2 protein chains.
Amino acid sequence: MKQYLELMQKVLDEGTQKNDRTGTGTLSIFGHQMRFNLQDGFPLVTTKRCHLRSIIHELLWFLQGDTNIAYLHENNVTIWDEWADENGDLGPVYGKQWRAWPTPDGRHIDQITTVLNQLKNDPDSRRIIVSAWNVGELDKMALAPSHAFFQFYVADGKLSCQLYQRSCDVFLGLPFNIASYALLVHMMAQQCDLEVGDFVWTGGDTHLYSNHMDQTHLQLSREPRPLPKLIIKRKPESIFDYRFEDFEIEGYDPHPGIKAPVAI
Amino acid sequence: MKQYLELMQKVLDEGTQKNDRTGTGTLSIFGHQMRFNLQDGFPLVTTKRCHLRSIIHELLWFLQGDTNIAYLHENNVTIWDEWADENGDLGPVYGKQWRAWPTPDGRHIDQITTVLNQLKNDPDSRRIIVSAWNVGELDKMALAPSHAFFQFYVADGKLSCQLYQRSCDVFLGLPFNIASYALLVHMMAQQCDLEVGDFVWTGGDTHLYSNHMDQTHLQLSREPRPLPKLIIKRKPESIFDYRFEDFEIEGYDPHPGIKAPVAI
Ligand SMILES: Nc1nc2c(c(=O)[nH]1)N1CN(c3ccc(C(=O)N[C@@H](CCC(=O)O)C(=O)O)cc3)C[C@H]1CN2
Ligand SMILES: Nc1nc2c(c(=O)[nH]1)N1CN(c3ccc(C(=O)N[C@@H](CCC(=O)O)C(=O)O)cc3)C[C@H]1CN2
Ligand SMILES: Cc1cn([C@H]2C[C@H](O)[C@H](COP(=O)(O)O)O2)c(=O)[nH]c1=O
Ligand SMILES: Cc1cn([C@H]2C[C@H](O)[C@H](COP(=O)(O)O)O2)c(=O)[nH]c1=O
């Protein structure tokens, strides 16, 4: 996609060399923003083939509050295997914080149900927020949350969302992250009877791994194709009742996929 | 400042009318970003006179972990009076979360001391984050945190910071918020022996209150003046040991101040 290739180029031209947690080395910029008008099409990268199966199942997994990789294996998704312990556990990452954030006084807060209540009763609210950054549980998580903090906004009958992503693997992670949140905006809007508006992506440390350089040059030589359309076939009774079958991505005709190593 | 007046104009030209919590009514956009290179000067608005006394004391107050307004009154600062209860308490807002975030299992996490440790031992870390958005305590806070989430970044010997502000009163709040965080970046960099880099401001619901319209037009008629310089006179032994006296703002020569009502 145009916005995506522009970011890749900017990281190449303006990025500084930086060591990192994984010992791989990166080219990094700090602070970037881009916007996708979801009415123009579903923002799924076309300059390389993206595995939709993994994207959709990861989101449905977050929404059930699961942090164990069994559900992903049941469905042949292996994107979280490198960080799981011997029992398949990741600790209280994304899904746990979204569905059951533990309080000091012994309760669990379901942020997703709260957001639903806000959007149906107080759509003008400026506090429609989900956070995965639970400071008290960071030390139990296999990875600190990357897509950490997100806000909904309603104007003129349209639902928008902004994600703050503190750390962004531009090649491997970002195409999944944009599609994942775009899907959520479509699900939320369907459940609340709203039209879709904008997805606004904001990044902190936004980087290319040094062993993604050839794959990056290859992809930048290719021309984006038209964006596909997302069709949701059914209105489930709740946001927690979607199924893989319910989604159709029509007119997705990407360039071939490019393999690259994940930095562990 | 140029970036600031450009935002004001954009909200006037592109903002949509929106009701709000306070019943005042706003013009609102969603999602905006701007960047201040702190080496070019201290980003204190010059098209209206800003009360530096209130800005500096509010920051020193956050840093001591205080959520009671007594310290502010001691120092003739009254910017938080409308939301305090009969004993001067705001609940566990900003300062409490920064200095003593309560965990489910009974501990308190001092995020500021953690950040200091990270910047001195793991400056390349992509997890150098402070959050005020403690989901488990939101219902005890007089106001949900506006400047909610911030990240530090080190590159090439320079310290940068990005703030996510979910809700931004463009006229009254933003000039204080930009100066407040810029000050913190200068304090942090001094304590860590780094040069200052960029302050990156990101906003969610970014708005003009409807009863700030005349004051907004007045300010947009004025030409920005040169940015002042910030001098820190002393290196205290720690980030918690700064005093009002320690800061000099040299060459600040603003246009007159513009009064406007605060929406409660
Ligand atoms: N350095 C780094 N670590 C990470 C992630 C990341 O993006 N970067 N993550 C984002 N998430 C993943 C995990 C794997 C793939 C991945 O390998 N995708 C490949 C293979 C696709 C497939 O196997 O189905 C690709 O698009 O070509 C895509 C997304 C999970 C999470 C795990 N930790
Ligand atoms: N709607 C709304 N509610 C708010 C804030 C806000 O910005 N907007 N807040 C940001 N913080 C304040 C509070 C008051 C002033 C203020 O009135 N400043 C005025 C008067 C200055 C002074 O009295 O010293 C000005 O710059 O002209 C400036 C910043 C605290 C917090 C309280 N709640
Ligand atoms: C889980 C996840 C990780 N990442 C990345 C960004 C970094 O490269 C990161 C983990 O390293 P970090 O915790 O040291 O930042 O993996 C994403 O880009 N998207 C994701 O969804
Ligand atoms: C405390 C604070 C509030 N505000 C604002 C933005 C909104 O106008 C807000 C409170 O309303 P909200 O919680 O309904 O968003 O006051 C700032 O802009 N900066 C600040 O530092």
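Backbone N, Cα and C atoms are what each Cβ position is placed from, and that goes for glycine too.
The Cβ of B:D169 (dUMP binding site) has 23 other Cβ atoms within 10 Å, all protein chains considered. Look at Swiss-Prot and you will find B:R21, B:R126, B:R127, B:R166, B:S167, B:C168, B:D169, B:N177, B:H207, B:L208, B:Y209 tagged as dUMP binding site.
Around the Cβ of B:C50 (mutagenesis position), a 10 Å sphere holds 19 further Cβ atoms from the protein chains shown. Record note (Swiss-Prot) on the mutagenesis of B:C50 to Y: Shows 0.2% of wild-type catalytic activity, but substrate affinity is not affected.
Long-range C-beta contacts of B:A263 ((6R)-5,10-methylene-5,6,7,8-tetrahydrofolate binding site), restricted to its own chain and to partners at least six residues apart, with a cutoff below 8 Å, comprise B:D20, B:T22, B:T24, B:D169, B:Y209, B:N211. Positions annotated as (6R)-5,10-methylene-5,6,7,8-tetrahydrofolate binding site by Swiss-Prot: B:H51, B:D169, B:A263.
Swiss-Prot gives this note for the published mutagenesis B:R126 to E: Shows 2000-fold decrease in catalytic activity and 600-fold decrease in affinity for dUMP. On its own chain, B:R126 (mutagenesis position) has B:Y153 as residues at least 6 apart in sequence with a Cβ closer than 8 Å to its own Cβ.
According to Swiss-Prot, the mutagenesis experiment B:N177 to A carries this note: Shows 200-fold decrease in catalytic activity, 20-fold decrease in affinity for dUMP, and 10-fold decrease in affinity for mTHF. For the recorded site, B:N177 (mutagenesis position), the DSSP three-state label reads helix. Within 10 Å of the Cβ of B:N177 (mutagenesis position) there are 20 other Cβ atoms, across all protein chains.
Of all the recorded positions in the list B:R21, B:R127, B:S167, B:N177, B:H207, the shortest Cα-Cα distance to B:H51 ((6R)-5,10-methylene-5,6,7,8-tetrahydrofolate binding site) is found for B:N177. Listed recorded positions: B:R126, B:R127, B:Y209. Those with a CB under 8 Å from a CB in chain A, in sequence order: B:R126, B:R127. The Cα of B:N177 (mutagenesis position) lies closest to that of B:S167, out of the binding-site residues B:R21, B:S167, B:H207. For ligand 4, there are no nearby recorded positions; that is, of B:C50, B:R126, B:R127, none has a C-beta under 6 Å from one of its atoms. The CA atom of B:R21 (dUMP binding site) is located 26 Å away from the CA atom of B:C50 (mutagenesis position). Taken residue by residue with DSSP, B:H51 ((6R)-5,10-methylene-5,6,7,8-tetrahydrofolate binding site) is part of neither helix nor strand, so it is coil. Residues B:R21, B:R126, B:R127, B:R166, B:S167, B:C168, B:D169, B:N177, B:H207, B:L208, B:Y209 are recorded as binding dUMP; their most distant pair of Cα atoms lies 36 Å apart. Within its own chain, B:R127 (dUMP binding site) has B:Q118 as residues 6 or more apart in sequence whose C-beta sits under 8 angstroms from its own.
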